[PDB]
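A.B. asks: Please find one structure pasted underneath; my questions will follow.
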Amino acid sequence: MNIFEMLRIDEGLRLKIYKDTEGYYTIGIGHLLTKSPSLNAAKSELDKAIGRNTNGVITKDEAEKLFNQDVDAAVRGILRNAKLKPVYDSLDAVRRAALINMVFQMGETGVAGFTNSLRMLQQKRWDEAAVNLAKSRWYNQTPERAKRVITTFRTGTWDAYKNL
């Protein structure tokens, strides 16, 4: 398993504009288009994103190309972030995938806010950190996905995804 397969499981793949769990306009593999309520604002961001008149529908290839960029941007974001970088550097390869997953979902800013959890991860207190991460809107809102990510941090294995 790898970050790509992992995220592909957590986000799914949709070739037509859809609303995400928060009610926002999304397409492909969890690619947020706009927080705006206008389907029209969404289609416009979409076309700009793809470079063609999509009319709200994209191909598998287009979806994947957006996905590749988003993963790259997630990694680079962590590497540039002063709160995130040190945690990332401290982690083994599987857990690193878990931090990338959070960042792809909630943005750099969002994850950087999990101050206490970040400190625990850095200190390698797995169980403690898993408990702290669960005390969040994040866990409350998307508990199935949050549980898979948390288990990944707790065990350092891909068990939670081997199921799926």
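Quick check of the header: X-ray crystallography, 1.9 Å.
Using N, Cα and C of the backbone, Cβ positions are placed for all residues, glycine too.
What Swiss-Prot shows for this protein is this:
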{"type": "MUTAGEN", "residues": "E11 to Q", "note": "Complete loss of activity"}
{"type": "ACT_SITE", "residues": "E11", "note": "active site, proton donor/acceptor"}
{"type": "MUTAGEN", "residues": "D20 to A, N, S or T", "note": "Complete loss of enzymatic activity"}
{"type": "MUTAGEN", "residues": "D20 to E or Q", "note": "Loss of 99% of enzymatic activity"}
{"type": "ACT_SITE", "residues": "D20", "note": "active site, proton donor/acceptor"}
{"type": "MUTAGEN", "residues": "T26 to H", "note": "Facilitates transglycosylation more effectively than hydrolysis; covalently bound substrate"}
{"type": "BINDING", "residues": "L32, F104, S117, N132", "note": "substrate binding site"}
{"type": "MUTAGEN", "residues": "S117 to V", "note": "50-fold decrease in enzymatic activity"}
{"type": "MUTAGEN", "residues": "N132 to M or F", "note": "2-fold decrease in enzymatic activity"}
A.B. asks: Could you check which of these recorded positions, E11, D20, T26, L32, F104, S117, sit within 10 Å of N132 (mutagenesis position), going Cα to Cα?
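C.D. replies: For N132 (mutagenesis position), the recorded positions whose Cα atoms are within 10 Å come to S117.
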A.B. asks: Could you round the CA separation between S117 (mutagenesis position) and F104 (substrate binding site) to a whole angstrom and send it over?
C.D. replies: 17
A.B. asks: By a simple count, how many Cβ atoms lie within 10 Å of the Cβ of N132 (mutagenesis position), its own Cβ left out?
C.D. replies: 19
A.B. asks: Using a 10 Å cut-off on CB atoms, tell me which of the mutagenesis positions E11, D20 is the least crowded.
C.D. replies: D20
A.B. asks: Out of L32, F104, give me whichever of these binding-site residues has the highest number of other Cβ atoms within 10 Å.
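C.D. replies: Result of the Cβ crowding comparison: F104.
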A.B. asks: Around the C-beta of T26 (mutagenesis position), how many further C-beta atoms are within 10 angstroms, looking at every protein chain?
C.D. replies: 21
A.B. asks: With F104 (substrate binding site) as the reference Cα, tell me which of the mutagenesis positions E11, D20, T26 is the closest one.
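C.D. replies: So, spelling it out, the nearest of the mutagenesis positions is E11.
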